[PDB]
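One structure below.
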There are 2 protein chains.
Amino acid sequence: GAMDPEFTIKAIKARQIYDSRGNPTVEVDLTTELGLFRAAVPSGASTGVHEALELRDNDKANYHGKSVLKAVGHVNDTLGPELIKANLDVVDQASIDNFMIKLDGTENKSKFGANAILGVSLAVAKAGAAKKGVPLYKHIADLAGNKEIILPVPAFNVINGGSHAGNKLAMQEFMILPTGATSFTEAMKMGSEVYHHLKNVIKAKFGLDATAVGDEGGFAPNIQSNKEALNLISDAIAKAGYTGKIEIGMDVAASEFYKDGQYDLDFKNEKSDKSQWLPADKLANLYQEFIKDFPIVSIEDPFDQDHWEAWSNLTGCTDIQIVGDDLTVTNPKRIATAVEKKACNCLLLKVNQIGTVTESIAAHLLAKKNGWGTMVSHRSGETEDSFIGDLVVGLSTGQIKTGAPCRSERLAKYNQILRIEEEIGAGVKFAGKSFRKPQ
Amino acid sequence: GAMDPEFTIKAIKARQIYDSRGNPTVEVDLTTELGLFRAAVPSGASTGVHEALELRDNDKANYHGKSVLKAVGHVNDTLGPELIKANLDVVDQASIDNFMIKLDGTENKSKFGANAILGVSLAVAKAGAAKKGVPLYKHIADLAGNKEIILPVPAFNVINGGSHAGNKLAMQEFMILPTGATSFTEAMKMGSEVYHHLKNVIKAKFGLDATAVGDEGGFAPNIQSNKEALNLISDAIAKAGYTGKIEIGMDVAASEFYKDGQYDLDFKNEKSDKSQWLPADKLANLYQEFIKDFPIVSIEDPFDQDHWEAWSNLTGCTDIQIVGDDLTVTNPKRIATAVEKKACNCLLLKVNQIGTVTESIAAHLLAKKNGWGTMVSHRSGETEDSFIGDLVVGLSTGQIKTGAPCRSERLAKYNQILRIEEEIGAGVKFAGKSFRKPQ
Ligand SMILES: [Cl-]
Ligand SMILES: [Cl-]
Ligand SMILES: [Co+2]
Ligand SMILES: [Co+2]
């Protein structure tokens, strides 16, 4: 039978679990002499085009093509056994990640799947922290050269539109940021109180059934305009008692209504008035109008993912945060292009878009070195995993978006940051108004 | 400073976290020489009346009265320190639970809170399993005298009504049970596939916004009748390809439309036709009609929580499972009454309704000794905790309801049972058609 090779990693075991939308995803158990370290992989709602490849089975006869048994098989049959034989120090995240990258041998991780590779990468990072004898977020901070831990402002999904709701609302998501809180504990209290006030307002105006939630845990009532959505959020902030301590973020996902070089803010109405479509300059004016009227501090994907001119123009006129998501796709080649063009000033960090801890940190540090902020992000398909809680604390980016304070694939992350806050103790720092650049 | 007393428990630390509805709840870390053991407490949507007391702060100025800092304080200031000093063997769950019960010194755990006591109780059980060197579910099986582990049929919430939705639907919830699956893995596949087919049907008939989810992860479209809801589920099962392998459970929550000794199936219409209200005999006939027309195998709370005659009558005519929830409230005094009256034949097990592992197992064994089944249950406010996954496996009750396959406070439990299935290995047993009495 088996013989123990006395390698640094004792076992690596992948399995199929279910994500928060009820679809299979990958989980990895990595065992060392110090114990078992478990991590699971999130999944986005759709294909990126520039992302590292998420490997699905495409077996039409089972799970409607969405099982991840091939990815799981790659970990158990090849990636895991070869990494174990490599006998690498589990604290050297970079060597292990680069070994995996080279073993896969493709640019987009299309041999094993980014979902096979990332699950190991994340579990390795936990094993390395245990070997160091420090919490995961301190290990991540070391991997990033970060000398001061600072907790993030949470960015809570509250209102949804775009292709993710049947309302008229064109813009995809609206978020609240308690930048005026004095601690992460108080930020969570403020977000949860505003969220419940918003629920009460929606119930009163739209009815009880209008308070069911989407994938992120927020609401999608039958709102007609983006202005109405901002008004609704402002009313909820005012009823909650936090006007002036809550600011607003938007994720426009403008690629989804980019048609014939213009933008269609009524793209869910099939009889849309094509004379009402906005050129990028007119759309930038609308954003600027919302910024004057509402405490909007961050706008994500304001233009199409390849509309570099419009991005550069807007990022140059405004002084708020402009976040690349579909623009940058956690991809250093795209980030380098965005840096050169000054197209945005904040990177959305989705670790499973690139597929290792090491590359994720590198992408963050590339953004940071060029003066950008970083907003750590969930995916729409999440799990009970809380890694990105430690990640945003360890990188001290000052900002994470990982759901409404509703649905425990979202609260798992916020709860983990509360645990970290308690562990750090008195003197723990909270980014607050400096969320774009905490240090 | 501190001095180590060399007691069996090294530390006990409670904290406030957020549940899946965005409300505070209790989490407890218990540390022994073998590590840290963490557990969190669920919370029901409303007050029971017969439940052990969930202690809330009722500070109107913070969290709208729902923080649990007093309960957290009881663990950290009194319950924890006294349990540690008691120096009890962590594998003796009963001694530790009974010590806590006696320390609180009240019938309903109203001094510390059932939410203070349960968090410790659950963490103790994990520490005891580690001391034994066995998985939690094997330790629980030992605590219960269970000699054969058998995995449960999951009961997935799919359709919601009653006071929990704005539809006309009077009955509170409809569930699918893949009793025809041959393994827990296949049961999860079947449930998730049917769930997604149901989503597609609802989107086609009611629109995309009708597919937002409630607390459990299921749907609440504008259904007019209970028959329509059953038809909708049957259509989804048929489109998924599993007719004959999926059965249906109901939770009527009939207490909520018990008015003037009758039952009002249109209780959400303020102009309800009082001549259409059903006496218990007529309501029992309606259930019997649904049982003839649909594969209904389980009905929970078919009558008011104190309507003993109607319960006894229905449980005597029918041969399907009749589940006490509001009737029994995981309370042995109520269970003894239900046993004597033959009012039901299945106990819904909600550990936080009674407040310790030991009392929960006793309530289960009381039901089992009298020929009842046991269905382990989530609460509407859940966490990323997965204890009740191990609990239903360890007791081998054959059935757990812990959500739709949607929202990770629900998938956390199903995922944990998948992990257990993998750990047991080949030959793992699945209750299947014997879910009411696996052994
Ligand atoms: Cl996003
Ligand atoms: Cl229930
Ligand atoms: Co969305
Ligand atoms: Co409900």
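Counting starts with 1 at the first residue shown.
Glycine residues also receive a Cβ, built from the backbone N, Cα and C atoms like all the rest.
Annotation comment: Swiss-Prot describes B:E216 as active site, proton donor. Secondary structure at B:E216 (active site, proton donor), taken from DSSP and collapsed to helix, strand or coil, is coil. The Cβ neighbour count for B:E216 (active site, proton donor), using a 10 Å radius and every protein chain shown, is 26.
Taking Cβ-Cβ distances under 8 Å and a sequence separation of 6 or more, the neighbours of B:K350 (active site, proton acceptor) in its chain are B:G44, B:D325, B:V329, B:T330, B:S377, B:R379. For B:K350, the entry in Swiss-Prot reads active site, proton acceptor, with the evidence type similarity to another entry.
Over all protein chains present, the Cβ of B:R379 (substrate binding site) has 24 other Cβ atoms lying within 10 Å. If you look up Swiss-Prot, you'll see B:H164, B:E173, B:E300, B:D325, B:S377, B:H378, B:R379, B:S380, B:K401 marked as substrate binding site, on the strength of similarity to another entry.
Marked as Mg(2+) binding site by Swiss-Prot on the basis of similarity to another entry: B:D251, B:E300, B:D325. Cβ environment of B:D251 (Mg(2+) binding site): B:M171, B:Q172, B:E173, B:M175, B:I299, B:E300, B:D301, B:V323, B:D325 lie under 8 Å away, each six or more residues apart in the same chain. Following the DSSP three-state reduction, the secondary structure of B:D251 (Mg(2+) binding site) is strand.
Long-range Cβ proximity for B:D319 (variant position), meaning a same-chain Cβ under 8 A and a gap of 6 or more residues, is found for none. In Swiss-Prot, a natural variant is listed as B:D319 to A (Swiss-Prot position 380), annotated with the note In strain: SC96_47.
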Lowest local Cβ density among B:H164, B:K401, which the record lists as binding-site residues, within 10 Å: B:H164
Binding-site residues: B:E300, B:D325 - member with fewest neighbouring CB atoms within 10 Å: B:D325
Residue pair B:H164 (substrate binding site), B:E216 (active site, proton donor) - Cα distance, angstrom, rounded: 11
Mg(2+) site, defined by B:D251, B:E300, B:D325: further same-chain residues with Cβ within 8 Å of the Cβ centre: B:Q172, B:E173, B:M250, B:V252, B:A253, B:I299, B:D301, B:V323, B:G324, B:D326, B:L348
Rounded distance in angstrom between the Cα atoms of B:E216 (active site, proton donor) and B:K401 (substrate binding site): 10
Neighbouring C-beta atoms (10 Å sphere around the C-beta of B:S377 (substrate binding site)): 25
Neighbours of B:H164, B:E173, B:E300, B:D325, B:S377, B:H378, B:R379, B:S380, B:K401 excl. site residues, C-beta within 8 Å of centre, substrate: B:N157, B:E216, B:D251, B:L348
Recorded positions whose CB lies under 6 angstroms from ligand 4, from B:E300, B:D319, B:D325, B:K350: none
